[PDB]
Amino acid sequence: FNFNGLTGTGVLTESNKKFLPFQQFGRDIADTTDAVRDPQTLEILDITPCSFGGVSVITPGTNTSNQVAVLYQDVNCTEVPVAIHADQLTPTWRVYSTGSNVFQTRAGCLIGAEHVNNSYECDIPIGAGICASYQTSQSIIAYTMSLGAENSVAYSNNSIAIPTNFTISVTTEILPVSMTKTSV
Amino acid sequence: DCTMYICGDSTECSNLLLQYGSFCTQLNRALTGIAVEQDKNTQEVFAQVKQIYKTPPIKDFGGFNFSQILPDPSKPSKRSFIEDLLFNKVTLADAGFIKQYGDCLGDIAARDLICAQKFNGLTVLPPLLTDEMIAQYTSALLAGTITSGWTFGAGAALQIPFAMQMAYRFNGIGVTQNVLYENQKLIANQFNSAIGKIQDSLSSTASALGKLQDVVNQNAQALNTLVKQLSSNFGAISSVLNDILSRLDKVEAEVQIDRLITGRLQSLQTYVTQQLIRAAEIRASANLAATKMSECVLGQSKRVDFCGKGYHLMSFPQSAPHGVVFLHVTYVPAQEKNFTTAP
Amino acid sequence: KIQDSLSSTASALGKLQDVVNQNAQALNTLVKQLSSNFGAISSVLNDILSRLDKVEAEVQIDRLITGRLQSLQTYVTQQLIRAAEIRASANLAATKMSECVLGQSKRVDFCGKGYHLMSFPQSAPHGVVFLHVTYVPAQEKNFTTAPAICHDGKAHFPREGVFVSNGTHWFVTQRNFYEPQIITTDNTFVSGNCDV
Amino acid sequence: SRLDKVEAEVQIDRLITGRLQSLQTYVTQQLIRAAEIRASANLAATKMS
Amino acid sequence: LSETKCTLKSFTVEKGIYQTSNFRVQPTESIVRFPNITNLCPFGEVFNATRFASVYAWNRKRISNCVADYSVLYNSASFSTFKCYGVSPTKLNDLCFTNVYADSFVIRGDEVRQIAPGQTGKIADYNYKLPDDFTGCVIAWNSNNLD
Ligand SMILES: *[C@@H]1O[C@H](CO)[C@@H](O[C@@H]2O[C@H](CO)[C@@H](O)[C@H](O)[C@H]2NC(C)=O)[C@H](O)[C@H]1NC(C)=O
Ligand SMILES: *[C@@H]1O[C@H](CO)[C@@H](O[C@@H]2O[C@H](CO)[C@@H](O)[C@H](O)[C@H]2NC(C)=O)[C@H](O)[C@H]1NC(C)=O
Ligand SMILES: *[C@@H]1O[C@H](CO)[C@@H](O[C@@H]2O[C@H](CO)[C@@H](O)[C@H](O)[C@H]2NC(C)=O)[C@H](O)[C@H]1NC(C)=O
Ligand SMILES: *[C@@H]1O[C@H](CO)[C@@H](O[C@@H]2O[C@H](CO)[C@@H](O)[C@H](O)[C@H]2NC(C)=O)[C@H](O)[C@H]1NC(C)=O
Ligand SMILES: *[C@@H]1O[C@H](CO)[C@@H](O[C@@H]2O[C@H](CO)[C@@H](O)[C@H](O)[C@H]2NC(C)=O)[C@H](O)[C@H]1NC(C)=O
Ligand SMILES: *[C@@H]1O[C@H](CO)[C@@H](O[C@@H]2O[C@H](CO)[C@@H](O)[C@H](O)[C@H]2NC(C)=O)[C@H](O)[C@H]1NC(C)=O
Ligand SMILES: CCCCCCCC/C=C\CCCCCCCC(=O)O
Ligand SMILES: *[C@@H]1O[C@H](CO)[C@@H](O)[C@H](O)[C@H]1NC(C)=O
Ligand SMILES: *[C@@H]1O[C@H](CO)[C@@H](O)[C@H](O)[C@H]1NC(C)=O
Ligand SMILES: *[C@@H]1O[C@H](CO)[C@@H](O)[C@H](O)[C@H]1NC(C)=O
Ligand SMILES: *[C@@H]1O[C@H](CO)[C@@H](O)[C@H](O)[C@H]1NC(C)=O
């Protein structure tokens, strides 16, 4: 855009701000212009950046596969095509913007991963309790991570459990002690 | 997002930053390290036991009342009464971690601080374990320590009546178990009143959870300072890239843009450095919480003043926002009487 | 089994390899950042000194000096933070050696999951490996139990162990291993009457 | 004394950037030393108890 | 996937989740919104005048509500000096100027260098001084056949 000489790039939306008659631009705490008054029609417009929203790509090893799942944090799924301006985008990024493997997590909308009802250990942590993995015809699945085996203790006020055997276990603990000494 | 923070949709700035691209790959590498480290901290503190023990159906602990500290099903979350007082005390910057574009759309963007952060590429990622999962872990630790004593930490959980476990622990501090069996009723009533006093003190004072609130405030302030430093000129004719690119040609423009690039890159470098130092202090605190979880929830500690002032009997973990609260039950000697002695 | 697991899996020593990789990558990033222009006409000092005279040259060279000095400053800062994390890990490995290799630790989970019996140090590249030998109870069995025992209107508590019954007869056993013994005035001590 | 305010601000901004970077380096190294002193004070506290 | 490879800077990616650098959107469009002005600026009255003022009592003229299409000067005017401060000459076609003032006068040719920020001399000292933080343009041309 170019508004009265102020050039830039962004998405233009209608604004609620009211400028005093001697004012033409409005600025943020970061001092960037976020509101403008249209010269031909004196209507306030808001200027919003176009890139927005965090994007993560979930991949198994490229050695294993070239499937990917894309996580759009801070967009619900209904608004994925609007938030990333899916129409400007290439056809591939469009199949990803809509597809059919659209799953709504609390971390954001996850597209390209199949949601399963099972629970496993975490393989690729996605967030908000969701993990992803490459599982079997192979595909990327997204699931709620398992905290562990559900268990119960047979407690009563006069029952005790005494071990009658034992194991001698030997476990390894690795600790770094030093790092490389460098000089410049 | 470096390009978005430093350049904010300007192709000319992006082409200029391609000179300083290694620094942004480095910054994002450091931030990703900090993030996976936060998740590992929560793992190391709460996921010690991988069996999820369920609370016993009938509560018969010998007059000890754990209703306040044990999960209640009526609430949708499996959280204790105390855990809820704790989650109500610490006020976070924003809840949900999903602020939609349609929500930041409009003049709400300028008004809201989180929208201003998101429009400049500063994102807050959600933690891997939700608060419900952390509450399930803490409930598993309570049900294991209540029903099995310390045995569930060493191997398979072996049930034992709670009064017998308290007699064990009384042995652990040098008091013969007959003392507890003869004062079972008093001890239980003293415990219960102590828990009630904990609950009352939490429900009254608002600044009890000072450390967790301080962590939250410091992170929010760091992000807000990072956003404010976009108004700095750094020696350029303006602090807005669009003004410079509107007024000057590309040869007269690149001197100013390179000044803005150096200054904004130094702002991000200072932010990441102070986050690495804060993450090292949080990691030291999470290693301490993992040691108090292993050594004083999953056992009885003989270390003096490690778990409470007095002779440590047992501890109970409660999950707090971004933290953990230990309820250390100790035995404090009282009503001293003078006597004459001999070797 | 330790030896077999080590000889099979290649990614067992993840932490030491991560330290090595981070140091190597820090040095390689430091080398790559010599290709940055930092706002100069070139990233090669010889090009600038070939094309420009010393007055037109010093503006560019001072730009390269500021940028390369900031690259070294960032490297040293991140090395100080990594050395503080390695020093915390080396202080932990010191305590673990004294507490576990040179003694038996009663701290729960400080040295392996279970009750600690012994530990054995092995030297690894840039690190240390502890082989912790612990005692893990197995094959538990249910019993009926009781806090004390009435004999003559007096309470008898076990000296060490628990009163257990196999259904009909009462014994006293140690807590971590089933070894029933006949209840005796040696196994027990008396304290007060029964009602309490 | 030598330069007018337009010719002066290029030099002063160079001095400002350098002296600000000197203070930033000082504060960073103080934060790292204070983290090492704080680890030593936490050890002395445990040793006292 | 390619965006990830680009951010990572390698052709191979390990298993995991990766943040991406937003290479997806390209603007591919342009908007121009200027005020609705029709009058040409008074280039005739300012640059093509019978009489200029003396430098000691120089003339100030307010310029408003006009389009600065200076290519109308290409046919008639030739300027020995045209130096702009705080703005690039190639950008003048694309801006709207808030408070345009035209200071005009006649001086010796040897003193045209003295009309600039931070100069000294008989003109810059006693007749007409420009501020140090001057934003605008200085235009000069020999008028020996007129003056
Ligand atoms: C995606 O959009 C739906 C539609 O609104 C959200 O659903 C609602 O959540 C609110 C509370 O957050 C409830 O009061 C509504 O009843 C819900 N509506 C429906 C249809 O479920 C949904 O929450 C959004 N996604 C996420 C992750 O929040
Ligand atoms: C206690 O457990 C050990 C193993 O931990 C048992 O030893 C094994 O016993 C089985 C059959 O009883 C043999 O087939 C194995 O070869 C034995 N292993 C070893 C290493 O000797 C032991 O018998 C158990 N004791 C009791 C009382 O049940
Ligand atoms: C544990 O303490 C709670 C109080 O914190 C007891 O709960 C009260 O019980 C009475 C009668 O049983 C009710 O009228 C109250 O409404 C309860 N208050 C709450 C907050 O629940 C509870 O009964 C105690 N545990 C046992 C086993 O008695
Ligand atoms: C133990 O004995 C000492 C000395 O006999 C007591 O200390 C004194 O008690 C008097 C009151 O009778 C106080 O005025 C003094 O200040 C106490 N200290 C000294 C050093 O004289 C002490 O109170 C006795 N403790 C108990 C529990 O009986
Ligand atoms: C100890 O006794 C309890 C209860 O008598 C046992 O728990 C039950 O055993 C049955 C099988 O006989 C299972 O189906 C249940 O799930 C167990 N738990 C409960 C709460 O009923 C327990 O197995 C016994 N342990 C040993 C080692 O004998
Ligand atoms: C509990 O243990 C006692 C003692 O070992 C058992 O008592 C005896 O039974 C054995 C046969 O199994 C006889 O040889 C002994 O003479 C008995 N002695 C006494 C004092 O009764 C008892 O049978 C065991 N009960 C159970 C249910 O295992
Ligand atoms: C005889 C030489 C004495 C010089 C002493 C050194 C001081 C230098 C400073 C000023 C002197 C230079 C002359 C100034 C000419 C400017 C006249 C003008 O602008 O229209
Ligand atoms: C990794 O790649 C090699 C060849 O480059 C292949 O033989 C191997 O199966 C791959 N492994 C995985 C886990 O993708
Ligand atoms: C999981 O269970 C829900 C019901 O709780 C059901 O609607 C859904 O189809 C199930 N998903 C799969 C993949 O079976
Ligand atoms: C030109 O601008 C005026 C406002 O000054 C407006 O009223 C008029 O409609 C515009 N004419 C157009 C857009 O054709
Ligand atoms: C400038 O003035 C002269 C003298 O009248 C005239 O001949 C010429 O056409 C004028 N040019 C312009 C562009 O006004």
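Chain C residue numbers are taken from Swiss-Prot; in order, the displayed residues are 933-1128.
Here the Cβ of each residue, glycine as well, is placed from N, Cα and C on the backbone.
For the natural variant C:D950 to N, the note given in Swiss-Prot is In strain: Delta/B.1.617.2, Mu/B.1.621. The number of other Cβ atoms within 10 Å of the Cβ belonging to C:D950 (variant position), over all protein chains shown, comes to 11.
Neighbour list (C:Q954 (variant position), Cβ cut-off 8 Å, at least 6 residues apart, same chain): C:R1014. Swiss-Prot lists C:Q954 to H among its natural variants, and the accompanying note reads: In strain: Omicron/BA.1, Omicron/BA.2, Omicron/BA.2.12.1, Omicron/BA.2.75, Omicron/BA.4, Omicron/BA.5, Omicron/BQ.1.1, Omicron/XBB.1.5, Omicron/EG.5.1.
For C:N969 (variant position), applying a Cβ distance below 8 Å and a minimum sequence separation of six or more within one chain yields C:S975. As a natural variant entry, C:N969 to K appears in Swiss-Prot alongside the note: In strain: Omicron/BA.1, Omicron/BA.2, Omicron/BA.2.12.1, Omicron/BA.2.75, Omicron/BA.4, Omicron/BA.5, Omicron/BQ.1.1, Omicron/XBB.1.5, Omicron/EG.5.1.
Looking at Swiss-Prot, the entry for natural variant C:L981 to F says: In strain: Omicron/BA.1. Cβ environment of C:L981 (variant position): C:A989, C:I993 lie under 8 Å away, each six or more residues apart in the same chain.
Under natural variants, Swiss-Prot gives C:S982 to A with this note: In strain: Alpha/B.1.1.7. Mapped onto three states, the DSSP output places C:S982 (variant position) in helix.
The note that Swiss-Prot attaches to the natural variant C:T1027 to I is: In strain: Gamma/P.1. Around the Cβ of C:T1027 (variant position), a 10 Å sphere holds 12 further Cβ atoms from the protein chains shown. C:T1027 (variant position) carries a helical DSSP state (H, G or I).
Proximity of C:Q1071 (variant position) to non-local residues of its own chain (separation of 6 or more, Cβ distance below 8 Å) is seen for none. One natural variant catalogued in Swiss-Prot, C:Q1071 to H, is accompanied by this note: In strain: Kappa/B.1.617.1.
Quoted from Swiss-Prot, the note on natural variant C:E1092 to K is: In strain: Theta/P.3. Non-local contacts of C:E1092 (variant position) by the CB criterion (under 8 A, 6+ apart in sequence, same chain) comprise C:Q1106.
Within the same chain, no residue at least six positions away from C:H1101 (variant position) has a Cβ under 8 Å of its Cβ. Listed in Swiss-Prot as a natural variant, C:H1101 to Y is described as follows: In strain: Theta/P.3.
Under 8 Å, Cβ to Cβ, and six or more positions away along its own chain, C:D1118 (variant position) finds C:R1091. Looking at Swiss-Prot, the entry for natural variant C:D1118 to H says: In strain: Alpha/B.1.1.7.
In the three-state DSSP assignment, the secondary structure recorded for C:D950 (variant position) is helix.
Under 6 Å, Cβ to nearest atom of ligand 1: this is the test, and of the variant positions C:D950, C:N969, C:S982, C:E1092, C:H1101 it is passed by none. In the three-state DSSP scheme, C:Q1071 (variant position) falls into the strand class. Among the variant positions C:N969, C:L981, C:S982, C:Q1071, the ones with a Cβ under 8 Å from a Cβ of chain A are C:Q1071. Neighbour count (other Cβ atoms within 10 Å of the Cβ, all protein chains): 10 for C:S982 (variant position).
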